[PDB]
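A.B. asks: Let me give you the structure first, and then I'll get to my questions.
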Amino acid sequence: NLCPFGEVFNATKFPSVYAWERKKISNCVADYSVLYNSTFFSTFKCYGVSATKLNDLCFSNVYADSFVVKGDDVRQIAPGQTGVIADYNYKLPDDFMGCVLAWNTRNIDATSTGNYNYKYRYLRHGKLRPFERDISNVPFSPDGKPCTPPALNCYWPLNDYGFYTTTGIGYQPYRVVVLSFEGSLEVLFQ
Amino acid sequence: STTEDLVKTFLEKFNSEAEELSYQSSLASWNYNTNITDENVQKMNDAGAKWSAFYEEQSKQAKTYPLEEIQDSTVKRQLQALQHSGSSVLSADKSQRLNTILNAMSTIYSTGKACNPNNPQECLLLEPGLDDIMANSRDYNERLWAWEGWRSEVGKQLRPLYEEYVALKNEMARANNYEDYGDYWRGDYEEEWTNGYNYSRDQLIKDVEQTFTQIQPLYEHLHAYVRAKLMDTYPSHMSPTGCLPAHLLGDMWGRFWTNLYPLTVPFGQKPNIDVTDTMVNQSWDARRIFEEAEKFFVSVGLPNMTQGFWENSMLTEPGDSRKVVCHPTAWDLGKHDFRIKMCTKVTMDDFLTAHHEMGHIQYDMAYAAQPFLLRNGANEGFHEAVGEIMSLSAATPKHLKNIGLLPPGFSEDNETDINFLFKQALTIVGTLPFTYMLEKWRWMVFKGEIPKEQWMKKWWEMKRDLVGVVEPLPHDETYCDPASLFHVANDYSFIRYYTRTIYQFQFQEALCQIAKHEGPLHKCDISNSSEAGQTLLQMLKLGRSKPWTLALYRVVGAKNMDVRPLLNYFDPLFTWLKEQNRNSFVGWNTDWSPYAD
Ligand SMILES: [Zn+2]
């Protein structure tokens, strides 16, 4: 049972932060040799687990979540970190175990004329819990009263990145896979 | 439900949608600037007008929120910025005329021209037809008509337009709680904040006169020596104790005296420091200038230029047939798209300008983390000041020695410091009185305190009394002289060029001191001193989130502006000016005119 773990991740189409997709690639062994390669990655990082000894550790139940934050928002993808993207989108739990990966897809996911395909909730009522995804585009009012734009104080929650190939390093798109390594077998209760 | 909640969310739809429409009008403006063609012009206006229409729609939505009811002062800095309306408050009938008046004045200024009385066929524009004459002439006759032809044609045509520009702009200013047009234009400095860090619209008038009182002994001594050297250039055409005429001041209006240096050079024999020839011999073409300037800013502990800056920016004039505007500009396009457009040849001036423009980028990178409305200078005069101090440090012979542009052993002669200091006073102090008369003249005109017939007779009256500049020909009521200037004829505030130079040497004096510079303040080089860079960056990174009263105190250590640091900068010149003025008069008589003789 040999399964690639970067071949799928080399997809031309990547989910946005609003519509991040949980690709459960589990029950198979793969070659982490790409993980070592940091020439192509730009945010090789881990939380609560060894980065170099991840290959040695076989207690992994990967819950890879893919989404496209921009350059300044890649630091937002960290357990215990909050921001515009980290509280209304996929929030990393404070005790999250796993690794967070990113690379500068400026050539692929950014266009010289502006790429606005990807989404993220600028406005929301309440706080999005970690591991929780909400699919809804209802207009938002700061008071909380339903309405219809262009009525004042009624906006659209989802917003799109102005992705370009000419922007600075912090304003270029970064694909993010969140590998939620976990031990499947747990003796929680009798 | 409270206005506090209803305004924060209102500044998360503005901020998100502003970056896109600002960037689209920034890329389009760059593409028009880096490629001048009709295709790019329509793209620039179409993308630019979308942001302009969006901003006006958002700004009126901001006015529904009462500014008073807020508590957090961070969004009040934002809501007050958004509540600003200008011509919007005026009725549709009046606003269309006003926007026509603004367009009419700008078109009259830009598309208007003056003619040679000797040569009616030649009717030169200001740029570059009349800039060349005013900045590079030595003849009394040639400068006289070119000085007045620009004010007997362009100025008088704006005289009726300015009167309604005065009237209508007062009405929109009076349509809010601003007593007159001037009070609206001094609200850039008005601050409501914690006690001691608040500023008043009235306080600006006192403070500008407060500094100007201290500047006058320096200015009049500089005024006298420039006059004393000028009288050699124009013998028997000026009075020894008379105030300076307006058509011999290095340019059209008299904004700077920098073009008088060749005829008012303290030590002509000693050449001015120039590292151009060695730079071509070290094979620096255009890239080394911005890489070395990157090293200079890195020496003081400021971040280096980003990866995107090098490729995206235009750092040479294109070889191919692509017309571009060669005026240097530090483009902050938004989304960390910092760029420099510059036709940089192998010259020290471009070497210094590359430090200047990159000083704007270092400021731009610093406050880029501030919200969209607040990412600007602390006041209108803070962004240019920061760029200017970088050029002063880069041009020091101490710095040039470090980077290899000077021989290891070179004569740092004291005569070449008076030449440098005096050439730095023809610009800094040559503009301080002019930059004060204009607001003084206008804030009374906006108040109506100057008679309509004496608008150009209380112009020289104000000029001679407060500036030392006198008419070379009599001026009737018709000739609108102040509206022959770009900023006045294009509805631009001119006081930002007064606080900037006052803050420029408050920054420099407070950065050389922390750098532990020993000696005079003009030969101070903050290069390799990380302590100076850390001090400035604290002021840079706050942007416009805090009052300029607080921002200035963080770097300079003083609550308000004062010209004491600027007096120290020219103190080696002042002691040399006072010791050179012992044989010359000081002060200007306001009752002399050259045409009478
Ligand atoms: Zn500048």
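The first residue you see is number 1, and the count goes up from there.
Structure method, as recorded: electron microscopy, 3.0 Å.
From the backbone N, Cα and C atoms, a Cβ is placed for every residue, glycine too.
Sharing the features that Swiss-Prot gives for it:
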MUTAGEN   A:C3 to A (Swiss-Prot position 323)  No effect on human ACE2 binding in vitro
MUTAGEN   A:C28 to A (Swiss-Prot position 348)  Complete loss of human ACE2 binding in vitro
VARIANT   A:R106 to G (Swiss-Prot position 426)  In strain: Isolate Shanghai LY
MUTAGEN   A:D134 to A (Swiss-Prot position 454)  Complete loss of human ACE2 binding in vitro
VARIANT   A:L152 to P (Swiss-Prot position 472)  In strain: Isolate GD03
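Could you place the listed features in the three-dimensional structure?
C.D. replies: In the three-state DSSP classification, A:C3 (mutagenesis position) falls within coil.
There are 11 other Cβ atoms within 10 Å of the Cβ belonging to A:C28 (mutagenesis position).
Annotation for A:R106 (variant position): spatial neighbours A:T165, A:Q172, A:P173, criterion Cβ-Cβ under 8 Å with sequence separation of six or more.
Just so you know, the Cβ of A:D134 (mutagenesis position) picks up 13 other Cβ atoms within 10 Å once every protein chain is counted.
The DSSP secondary structure for A:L152 (variant position) is coil. Residue environment of A:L152 (variant position) contains 13 other Cβ atoms, counted within 10 Å of its Cβ in all protein chains.
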A.B. asks: Just checking the recorded positions A:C28, A:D134, A:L152: which sit within 10 A of A:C3 (mutagenesis position), CA to CA?
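C.D. replies: So the list reads A:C28.
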A.B. asks: In terms of Cβ proximity below 8 Å, which recorded positions out of A:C3, A:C28, A:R106, A:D134, A:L152 neighbour chain B?
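C.D. replies: Qualifying residues, whose Cβ lies under 8 Å from chain B: A:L152.
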A.B. asks: Give me the CA-CA distance between A:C28 (mutagenesis position) and A:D134 (mutagenesis position), in Å, as a whole number.
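C.D. replies: Given the Cα positions, A:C28 (mutagenesis position) is 30 Å from A:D134 (mutagenesis position).
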A.B. asks: Where A:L152 (variant position) and A:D134 (mutagenesis position) are concerned, what is their Cα separation in Å, rounded?
C.D. replies: 25
A.B. asks: Where does A:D134 (mutagenesis position) sit by DSSP, helix, strand or coil?
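C.D. replies: Once the DSSP labels are grouped into three classes, A:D134 (mutagenesis position) ends up as coil.
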